[PDB]
Amino acid sequence: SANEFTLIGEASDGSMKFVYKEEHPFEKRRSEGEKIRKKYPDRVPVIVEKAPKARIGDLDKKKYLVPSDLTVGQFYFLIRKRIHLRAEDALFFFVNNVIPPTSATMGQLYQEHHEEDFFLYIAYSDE
Amino acid sequence: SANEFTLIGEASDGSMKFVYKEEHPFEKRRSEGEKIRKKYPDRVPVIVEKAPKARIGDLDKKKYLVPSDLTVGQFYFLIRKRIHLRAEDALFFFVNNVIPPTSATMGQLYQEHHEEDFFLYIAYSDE
Amino acid sequence: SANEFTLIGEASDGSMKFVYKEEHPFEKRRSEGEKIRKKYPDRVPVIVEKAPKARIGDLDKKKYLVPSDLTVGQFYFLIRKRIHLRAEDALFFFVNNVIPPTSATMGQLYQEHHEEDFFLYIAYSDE
């Protein structure tokens, strides 16, 4: 197909703003994250939000406390069941605009990417 | 959701006991694993068992001889077809209580994790 | 199952020949790949072909221009939708006969594996 290409996929705009951070002042989030990490050191606190452009279902709950040794892939299935995804619908997680390996553990992601309020922030989208 | 978290996922209990090892004495397993590795050096012998708590189907066969360059992900699909998983059901593999990368090859997992009887042991579960 | 193994999976024959290369002389491919990489440096040109033995659907288009920061896993879903895979059908990508990690980016694969005509070649199969 001479000079012909099919342009597919979109470069991430990196513009994911979490509503959680707009609705809860930093000092309140940090106090809470610090406390929950002290109380439950084998668990990590995670905020999960849908990317605004995503056309899949929203979550009822956004604050999760998950085992540090749980993988991304296990978390994927737990979240997918909560939004009732059509069988053929894709679901991707983004941490700081990057999709993590599905065998990474939630503790590993948290250690590397948690924010200064001691939460790990994950966005999800359908593309 | 003030002080509110949804607790999801379970920390692995690491208590996976393989029935294969309870039914076949170590020396018989080792003799067999040694022999099959000598005869078929480009293949690895694998014991696959369902985690007792898993509510998905059991396998008819547990002893597999697989190409060393086959990936975990290819193996996943071969095993999934054998238990007739509902489309939305999850399937996870565990080697020594850890989920391997799906692009790892069976030979790589075997080299790192085979037991002293020269078998690689994989447990599977739905969570 | 004494002396009994179930032999499953197939060792890759590494014999994937791309029709694209048989139909377009090297110098024409290189000129084009060089030009498109100069013009669109944040995108990578990819040739996608079905492995001849695969019993899944063929693609209408084989020449794609994809964002460098798109993952393999995102690309998987874009290609899967284009061939209308039955829900339970597997789809695997091979670059130089090896399945890449699904979290690798297309730019990372391109940097490591592009050919001298400046295209990245991906084969897909159902096993």
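Residue positions begin at 1 at the first shown residue.
Looking at the header, which is where the method is noted, we find X-ray crystallography, 1.6 Å.
Positions of Cβ are set from backbone N, Cα and C atoms, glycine also.
Cβ environment of B:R82 (mutagenesis position): B:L59, B:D60, B:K61 lie under 8 Å away, each six or more residues apart in the same chain. Secondary structure at B:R82 (mutagenesis position), as computed by DSSP, is helix. In Swiss-Prot, a mutagenesis experiment is listed as B:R82 to A (Swiss-Prot position 67), annotated with the note No effect on interaction with TECPR2.
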